[PDB]
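Right, one structure below, let's go through it.
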Amino acid sequence: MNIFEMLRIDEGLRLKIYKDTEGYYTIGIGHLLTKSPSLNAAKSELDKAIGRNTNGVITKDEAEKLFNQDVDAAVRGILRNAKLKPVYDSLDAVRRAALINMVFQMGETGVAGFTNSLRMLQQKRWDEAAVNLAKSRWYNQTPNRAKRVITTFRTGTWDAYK
């Protein structure tokens, strides 16, 4: 297991524009296109992202390309963020993947706001961090995915993904 396989499990793969769990136009492996209710706007973003006129459909290779860019972006977002970087640096590689997963789903600014959870993770108070992480809109709206990510933080194992 690794961050790519983990997020593939959590995000799936769809080659046509779909709406994500928040109702936002998305494609591939959880690649958010726009929060606009306009499908045409989403199609424009998609064509820009891929570099051709797609008409809302991409190939698996193209989906995996966006995915690699998006994982890369999540990591660089963490490293450039003054709140997230020290937490990330303090973690083992498995728990680092859990943090990347959160940033992929909610964005750097969103995760950086989990101030008390981040402190508990930095303190390596794993059970406490897990309890705090679940007191969130995140957990309530996507509980099965949040449970997997939280288990990964609690245990430092890949148990929730096998």
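These residue numbers are counts, starting from 1, taken along the chain as shown.
Just so you know, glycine gets a Cβ as well, placed from its N, Cα and C.
Among the sequence features in Swiss-Prot, the mutagenesis site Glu11 to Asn is noted as follows: Loss of 84% of enzymatic activity. Look at Swiss-Prot and you will find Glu11, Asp20 tagged as active site, proton donor/acceptor, backed by experimental evidence. As a published mutagenesis entry, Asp20 to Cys appears in Swiss-Prot alongside the note: Nearly no effet on specific enzymatic activity. For the published mutagenesis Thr26 to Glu, Swiss-Prot gives the following note: Complete loss of activity at neutral pH; covalently bound substrate. While the structure shown retains the original residue, Swiss-Prot records the mutagenesis experiment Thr26 to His with this note: Facilitates transglycosylation more effectively than hydrolysis; covalently bound substrate. Here the residue is the original one, while Swiss-Prot reports the published mutagenesis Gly30 to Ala with the comment Almost complete loss of enzymatic activity. According to Swiss-Prot, the substrate binding site annotation covers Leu32, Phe104, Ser117, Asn132. According to Swiss-Prot, the experimentally introduced change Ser117 to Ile is described as follows: 500-fold decrease in enzymatic activity. While the structure shown retains the original residue, Swiss-Prot records the mutagenesis experiment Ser117 to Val with this note: 50-fold decrease in enzymatic activity.
Using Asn132 (substrate binding site) as the reference Cα, a 10 A cut-off selects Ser117 from the mutagenesis positions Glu11, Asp20, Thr26, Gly30, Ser117. Sequence-distant contacts of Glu11 (mutagenesis position), defined by Cβ-Cβ distance under 8 angstroms and a gap of at least six in the same chain, are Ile29, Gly30, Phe104. Between the CA atoms of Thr26 (mutagenesis position) and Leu32 (substrate binding site) there is a gap of 4 Å, rounded to the nearest whole number. Note: the CA-CA distance between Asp20 (mutagenesis position) and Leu32 (substrate binding site) rounds to 8 Å. Overall, the recorded substrate-binding residues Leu32, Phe104, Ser117, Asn132 cover a maximum inter-Cα distance of 27 Å. Cα separation, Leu32 (substrate binding site) to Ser117 (mutagenesis position), rounded: 25 Å. Within the group of recorded positions (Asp20, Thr26, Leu32, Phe104, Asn132), the Cβ with the highest number of other Cβ atoms inside 10 Å belongs to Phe104.
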